[PDB]
Amino acid sequence: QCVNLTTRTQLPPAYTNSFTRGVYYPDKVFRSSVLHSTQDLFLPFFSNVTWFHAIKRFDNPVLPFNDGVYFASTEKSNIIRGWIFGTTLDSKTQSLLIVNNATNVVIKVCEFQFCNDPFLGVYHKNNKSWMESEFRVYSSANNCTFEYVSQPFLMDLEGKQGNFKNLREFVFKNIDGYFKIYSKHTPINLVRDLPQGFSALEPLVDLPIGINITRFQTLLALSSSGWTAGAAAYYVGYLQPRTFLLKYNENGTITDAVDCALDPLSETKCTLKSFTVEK
Amino acid sequence: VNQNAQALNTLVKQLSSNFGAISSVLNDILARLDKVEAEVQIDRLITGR
Amino acid sequence: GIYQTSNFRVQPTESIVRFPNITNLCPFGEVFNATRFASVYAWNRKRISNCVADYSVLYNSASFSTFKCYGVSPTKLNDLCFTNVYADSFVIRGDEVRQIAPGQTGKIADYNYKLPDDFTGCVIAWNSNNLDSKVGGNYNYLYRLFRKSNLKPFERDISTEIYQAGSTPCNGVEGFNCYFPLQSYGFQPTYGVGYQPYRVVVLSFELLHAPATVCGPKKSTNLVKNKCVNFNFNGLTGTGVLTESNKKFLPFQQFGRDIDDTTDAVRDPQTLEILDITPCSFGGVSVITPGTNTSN
Ligand SMILES: *[C@@H]1O[C@H](CO)[C@@H](O)[C@H](O)[C@H]1NC(C)=O
Ligand SMILES: *[C@@H]1O[C@H](CO)[C@@H](O)[C@H](O)[C@H]1NC(C)=O
Ligand SMILES: *[C@@H]1O[C@H](CO)[C@@H](O)[C@H](O)[C@H]1NC(C)=O
Ligand SMILES: *[C@@H]1O[C@H](CO)[C@@H](O)[C@H](O)[C@H]1NC(C)=O
Ligand SMILES: *[C@@H]1O[C@H](CO)[C@@H](O)[C@H](O)[C@H]1NC(C)=O
Ligand SMILES: *[C@@H]1O[C@H](CO)[C@@H](O)[C@H](O)[C@H]1NC(C)=O
Ligand SMILES: *[C@@H]1O[C@H](CO)[C@@H](O)[C@H](O)[C@H]1NC(C)=O
Ligand SMILES: *[C@@H]1O[C@H](CO)[C@@H](O)[C@H](O)[C@H]1NC(C)=O
């Protein structure tokens, strides 16, 4: 059950600036109205971020993985349906699969004989139905290291809203053999810009996996050459170890941050443990 | 006033340093090792403080 | 005048041992009695979670030969709740049973299994000559005889690549300064001490990052309030008075340090209540006296 696919508008990468995005709670313990200073993997402020589209046009290449990655994707009808993670993706090394079924996302840590151009084949059908008979993800599952089923959330899978209300963020830290997911969603009424402003990123789940990943690719619904898919975009940022000043609020939410290596002014802010400096 | 309150905070945060020990809480190391082997760890904390 | 002496304190009154709810026993026994034990290069891995483990059966039993705990004391090992437990199982020759120690040198301790200096777990060894020795030789077990670069702690190496002893290219299935990475253990009953096979298991663990799940005797009592008591919510012993607080934890919050390092307001097991902690009242007594020559 593999069908190749190159019905893409081949385009070179587009770029954008990652202003103040990618701030997640470092540890589970709680603090309030204090300025803790910690160093960890993050997405450095003001960095170039790779851009791909999705509608004609079809962006789905394979991108490398290293020291985590920050995946964000604006969406209407949230065409994105899953990811893949692995070193070889040929039923040779343990591979990670996260299939978000409308019903619920099931974590399949099993070696998988993938396709050369895999994707969720959900049938282009234009009669108020999207019946799926194209399970075009893998071919063989000889052994499963792990298996899990999440909460049965049913998120909206239709719409052509003028402003992409849905804006979902994720981040995928793979350290000490544990997999981590921190996510947040916010309705947005702007049209294009990777939003300017600040937010946080709560955790959702952590997994014991103990697998070696260097490569990954997203998965999404879709006939092969022919479909009715709305506008969709997703940016990818590569993480980096840095140090931060995190200003918790009395409520307990991470309200603002300051980098410790961006520019000398920020470095003095980092040293003095204050958000303001007198002359 | 700032200088005096500067000292206490620098003094208080010193209570959260390994000083070479394997932890920074006495109740922890007391409830995590037998009697004969705790003294060597506790020594490093006392001389540090 | 006035003199400052012998500061006073409130005494505590009772104890609180509220642990999380009791679940089943851990299936470690079948691990420590598995049909077969994986070889050293590809040491078997087992994860322990969602069970209650009583270490008395494992410890008091003479079923073992050599026992040693490093970061903990096995006497009170049954009173600290662990976030996770690793059950690493393999069989080696009894000669190198000292190489298991963290920061040791040796062919097994350098090439195909390494430990960190701060390995917090406990290590058990148990002689296995009768069943693991084969009258013809238990050659099922191999080992990484040579490695290009000694591996970091807890990284399994599975390649069967032919060794390169020299800079000259290695060619064919075998070649000049080419050798198989693995050499088979011989295990026969004729062997003496140190030569006979051993079943060795190590039990590392990790602390406090997430609410722990493995525990021992639970004996949760109550949530008495405004009483100087000795609380032991999960293995964080401490004293003081427990009050209700209008504070709020997000669904993934306990252990509010809340200023610098103090275990301030904390949630509880058995239920979900955001409590608070304040140490019992303290102060330094002082005696004001006229001259003892005058009056007493
Ligand atoms: C990064 O983006 C800027 C535009 O913001 C562009 O001028 C520059 O060439 C980009 N650099 C890279 C890494 O392509
Ligand atoms: C998810 O969707 C795929 C493709 O339709 C299907 O094979 C699989 O059984 C589904 N799993 C769940 C949890 O429904
Ligand atoms: C999958 O891996 C296991 C070892 O974990 C192995 O025994 C098995 O042969 C592999 N493939 C199959 C057929 O399940
Ligand atoms: C992961 O795989 C890569 C590519 O084969 C290898 O270079 C690296 O050493 C591996 N790392 C681990 C932790 O196994
Ligand atoms: C913080 O808590 C107060 C009191 O409950 C509430 O009025 C306010 O809206 C909260 N703010 C945030 C950031 O949630
Ligand atoms: C769980 O805890 C509650 C409150 O202590 C108790 O009433 C209940 O019986 C417990 N259930 C189990 C699984 O022991
Ligand atoms: C294995 O089984 C025997 C049965 O007599 C028992 O004595 C021994 O303690 C068991 N070993 C372990 C710890 O699994
Ligand atoms: C006792 O000693 C005090 C000084 O402490 C002195 O003033 C006083 O005159 C002495 N005589 C008396 C009244 O006992």
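Chain B is numbered as in Swiss-Prot; the shown residues are, in order, 952-1000.
Looking at the header, which is where the method is noted, we find electron microscopy, 3.8 Å.
In case you wondered, yes, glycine gets a Cβ from its N, Cα and C as well.
Here Swiss-Prot describes B:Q954 to H as a natural variant; the accompanying note says: In strain: Omicron/BA.1, Omicron/BA.2, Omicron/BA.2.12.1, Omicron/BA.2.75, Omicron/BA.4, Omicron/BA.5, Omicron/BQ.1.1, Omicron/XBB.1.5, Omicron/EG.5.1. For B:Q954 (variant position), the number of other Cβ atoms no farther than 10 Å from its own Cβ, over all displayed protein chains, is 6.
What Swiss-Prot notes for the natural variant B:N969 to K is this: In strain: Omicron/BA.1, Omicron/BA.2, Omicron/BA.2.12.1, Omicron/BA.2.75, Omicron/BA.4, Omicron/BA.5, Omicron/BQ.1.1, Omicron/XBB.1.5, Omicron/EG.5.1. Taken residue by residue with DSSP, B:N969 (variant position) is part of neither helix nor strand, so it is coil. For B:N969 (variant position), the same-chain residues 6+ apart in sequence whose C-beta sits under 8 angstroms from its C-beta are B:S975.
Under its natural variant entries, Swiss-Prot includes B:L981 to F with the note: In strain: Omicron/BA.1. Counting only residues at least six positions away in the same chain, the Cβ atoms of B:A989 sit under 8 Å from the Cβ of B:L981 (variant position). The secondary structure of B:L981 (variant position), as reduced to three states from DSSP, is helical.
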